[PDB]
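Q: Have a look at this one.
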Amino acid sequence: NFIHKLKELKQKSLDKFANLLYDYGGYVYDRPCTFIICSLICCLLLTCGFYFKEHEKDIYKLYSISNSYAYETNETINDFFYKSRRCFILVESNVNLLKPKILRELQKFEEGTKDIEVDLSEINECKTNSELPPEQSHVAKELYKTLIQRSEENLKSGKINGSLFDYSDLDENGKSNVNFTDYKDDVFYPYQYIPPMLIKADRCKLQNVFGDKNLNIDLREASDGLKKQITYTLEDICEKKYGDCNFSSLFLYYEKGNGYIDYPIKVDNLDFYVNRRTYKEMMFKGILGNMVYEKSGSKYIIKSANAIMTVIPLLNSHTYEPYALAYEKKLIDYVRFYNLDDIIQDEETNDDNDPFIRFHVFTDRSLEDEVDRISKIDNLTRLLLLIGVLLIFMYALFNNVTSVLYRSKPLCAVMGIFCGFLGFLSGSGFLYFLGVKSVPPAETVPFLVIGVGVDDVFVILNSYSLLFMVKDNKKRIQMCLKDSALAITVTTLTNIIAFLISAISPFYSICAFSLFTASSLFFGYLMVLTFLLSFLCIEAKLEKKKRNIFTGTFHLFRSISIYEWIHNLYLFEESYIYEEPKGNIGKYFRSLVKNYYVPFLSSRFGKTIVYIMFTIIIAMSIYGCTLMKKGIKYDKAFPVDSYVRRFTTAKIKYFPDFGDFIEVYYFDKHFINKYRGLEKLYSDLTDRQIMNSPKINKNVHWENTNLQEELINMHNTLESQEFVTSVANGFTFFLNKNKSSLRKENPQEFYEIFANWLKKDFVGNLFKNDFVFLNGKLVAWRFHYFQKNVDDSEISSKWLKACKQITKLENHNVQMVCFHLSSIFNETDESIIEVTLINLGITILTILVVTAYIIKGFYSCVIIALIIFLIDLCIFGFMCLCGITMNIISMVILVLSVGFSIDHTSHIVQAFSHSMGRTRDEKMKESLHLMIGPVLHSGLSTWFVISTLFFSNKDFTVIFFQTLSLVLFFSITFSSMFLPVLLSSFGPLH
Ligand SMILES: CC(C)CCC[C@@H](C)[C@H]1CC[C@H]2[C@@H]3CC=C4C[C@@H](O)CC[C@]4(C)[C@H]3CC[C@]12C
Ligand SMILES: CCN(CC)S(=O)(=O)c1ccc(-c2csc(Nc3ccc(C)c(C)c3)n2)cc1
Ligand SMILES: *[C@@H]1O[C@H](CO)[C@@H](O)[C@H](O)[C@H]1NC(C)=O
Ligand SMILES: *[C@@H]1O[C@H](CO)[C@@H](O)[C@H](O)[C@H]1NC(C)=O
């Protein structure tokens, strides 16, 4: 019942679709020019949507997951801690930079950095046309006023008395829409600390940012010239150290006459030196690079150093967000354009090359700026696209031009390339009309689309090449379209399905890439059906009139089943319609396949050769699967010549120890929840469930001696790690300095002693900015440590996880969050495996269902599934073997590999099934002779368009090219060599 009825319905539907396409081709043949002009007009109207093109530049949006826990941690850190923007300025040289002349020049360079002036007209965030002051909640404003008043009063008083605070454990709700009464009695230590989330002042008023300048200007209500008159310098937005700017540079040694530039520098400690005159700290390890010293006379005498680093701290608050964002920009223009080669020319080098001195810069603005620059498509990508288009045009012309000119189809190939390009343009325009923003990966959308947009073309030509016997050109075109309609529709539908399923991934970059590719493929399919088919009709009319393109242009200026046919041909071979005419489209290639390749495959020697070769390939794939690596470094997304990558390379070169600045934070859950109230498919929610335990980070007694000893042991363990070079933990210093005083374990005593140590001690004065006390209880704190830089992301993620394990203190319900910039990318690399393993399964199931709906028989579907699984296994094994890691690009291409390879596999299998040969060998011969041309062409075209990406300056594009080339190579080999042999051996017969 079910088997009969479902198969009957399927066959009836397929036959009706074929007849509909037959009649559609018949209708198109009468109106080719009308279809051409209408399709072109529609494509241009859709392309007009490029005027609404937008780029997505947020790194979190592009690369992070939707519910990334790193995003939540960054939000918490910014809401409750005072971070400072850090501008790094590095200077490299094959010449030692410690000579007095170069030192004087670099001092002038630093003074120039200090002397940069920015006018208020450059503050793009105050343009008199924005709603920049959103409404802050009323209770928050009242609390901010009360807290600033209390901070002023406490700072004036300068007394620490924890006798009035309540030290009892908080309730589950935090007790001993939010009411101001609960918040109005909060006392914060240090007294100048107020939660940065509460500092929401009018950013466009100069009084809120520059009190000293005494100007009362509303930038949203000020003219452009009036704002341009007023200027500010570095000193107005720079973090202060004893009043002066808190510069971290070599020239702190010479400050206030402590040392002299001409004389050699002598320092009593190469790790932490305090300038006696200025009382300012300085770490020579972080400043100087390839440092060479003497260590004589109980001190260290530094002779040479081939690198110098300077760190400029800028205030990082809401009100100071734009101004710094302005100054940093100018700072970059001051560094990337600075030249001091004149002095360098004379001095002796290290590498014996021409002497050199290069300045590098890195800011928090730099990554966003580089992403913005990358978002626009560069000239190199356009040149590569042009070269790929030229290659595919040459290949198509070479295949479709033969000895006889009027039987050739060059115009069809050219218009097929044009159909691919127009489909890409129309799809991109439609999605821009829908509002989807263009991610940088979309730069690779054109190539791929063209690489697919030609495939259907070849298939149609194949059918039109096989129907030379039909004298009626209109009926010939109708039958050609009838034969090729199911194949073309299934191919495009499968590609669209694969890309749409890929678009489900949480990362917006992949979602946009897949959406653009799917829309472009759909519109390219429509263009193939109309624009290309009309040109096919025109060239068929010219062929019937026996005039080629040139003669036709001159005159215009003057003015039966194919399987049955191949079976009959092979039966006649056992001894007008059987023999192709001279100069046919695919005569020579089919002759080569039938005369040489088919006898090789049918021979026993060919079969055993193929079996041995593919056994070796599968074994190599398994061994590669054994060598599996995961993760890609983020900077690979940028070109090597970008100043960010150059700065990173240099830093790694001259400063191996100071690789990553990992920051470890502890937040009290009750405090965080109390102060947050003022603001008002994929289950890989990693690093979130652990931190949400009901009994963690709540009312932790820091006065406990056991907990302090555990903290000391944790610090020692963190120092013991090989990948950790230095640790800056103020809590450890406090505990080491004071042990007898803390024996009482009294919470009030602990609070008072910690406050006094922070307020009075020199090291405490340094660490004052890393601790938050509310109502006499330490509610949040932090420390930092440096991690060796490594080129492998997987080992870096392992180090971060080891650090998270070390910071865990389950005995006292304490776990500290470890954070870094690379944490987001590590989270993405950890989630990509699960995301891909889900998407691949969903894609495979859907594609198998779709192909089983169209493939005749059930055993053929099993063969197709086995071939698809083997192709995927080989692709993954060789991508692991070739050093490609399991990253976003490789995983997405692995997902799409099913949709790409199913086309060739289905072509060969359906050609085998529909044939009427008696033995398996005859059916294999017919299947090859019919559909080995299109299968080879549809892969060679895609690879020819893609190959130009091998020279792309962006490593992500290179990985894309490599993985796609592996996919295409394995699909072609398993569809043209392994599949025919497998069908000859065990293929179905009835
Ligand atoms: C002389 C002995 C007894 C004490 C000196 C200890 C040294 C190694 C410690 C104490 C103070 C520490 C600094 C305190 C604060 C900061 C700011 C932070 O953004 C980076 C780390 C940095 C710069 C720390 C580096 C290490 C440091 C300099
Ligand atoms: C550092 C901040 N970034 C995180 C890496 S990012 O802004 O999100 C970012 C991400 C990627 C690129 C990029 C350039 S070329 C490129 N080819 C590419 C081609 C095809 C596919 C499927 C993919 C994924 C990529 N992709 C550029 C920037
Ligand atoms: C703290 O305040 C209480 C309440 O007035 C007072 O009794 C105590 O002496 C104060 N402690 C100090 C050190 O001033
Ligand atoms: C504000 O008032 C009550 C009484 O003090 C307080 O307990 C509660 O937090 C608030 N009431 C609400 C939210 O209904």
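By the numbers in Swiss-Prot, the shown part of chain A spans 5-180, 292-674, 721-736, 1047-1151, 1161-1470.
For this deposited structure, the header notes the method as electron microscopy, 3.0 Å.
Placed from the backbone N, Cα and C atoms, the Cβ positions cover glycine too.
Found this in Swiss-Prot, in case it helps:
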DOMAIN    494-653  domain 'SSD'
MUTAGEN   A1108 to T  Increases resistance to MMV009108, MMV028038 and MMV019662
MUTAGEN   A1208 to E  Increases resistance to MMV028038
MUTAGEN   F1436 to I  Increases resistance to MMV009108, MMV028038 and MMV019662
Q: Which site among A1108, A1208 has the most other CB atoms no more than 10 Å from its CB, taking these as mutagenesis positions?
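A: Comparing the mutagenesis positions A1108, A1208, the most crowded Cβ belongs to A1108.
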Q: Could you tell me the C-alpha distance between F1436 (mutagenesis position) and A1108 (mutagenesis position) in angstrom, no decimals?
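A: Their Cα atoms are separated by 5 Å.
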Q: Round to a whole number and give the Cα-to-Cα distance in Å for the pair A1108 (mutagenesis position) and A1208 (mutagenesis position).
A: 32
Q: Over all shown protein chains, what is the count of other CB atoms within 10 A of the CB belonging to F1436 (mutagenesis position)?
A: 22
Q: By the DSSP assignment reduced to helix, strand and coil, which category contains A1108 (mutagenesis position)?
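A: Note: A1108 (mutagenesis position) is helical by DSSP.
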Q: Check the mutagenesis positions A1108, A1208, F1436 for any whose Cβ is under 6 angstroms from an atom of ligand 1, and report them in sequence order.
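A: Near the molecule: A1208.
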Q: Which whole number of Å separates the Cα atoms at either end of the 9-residue gap, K1151 and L1161?
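A: Spelled out: 9 residues absent, and the flanking Cα atoms 28 Å apart.
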Q: Based on a Cβ-to-ligand 2 distance below 6 Å, what subset of the mutagenesis positions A1108, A1208, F1436 would you report?
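A: The ones that qualify, in sequence order, are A1108, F1436.
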Q: Measure the gap spanned by 111 unmodelled residues: take the Cα of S180 and the Cα of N292 and state their separation in Å as a whole number.
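A: Each end of the gap has a Cα atom, and these are 19 Å apart.
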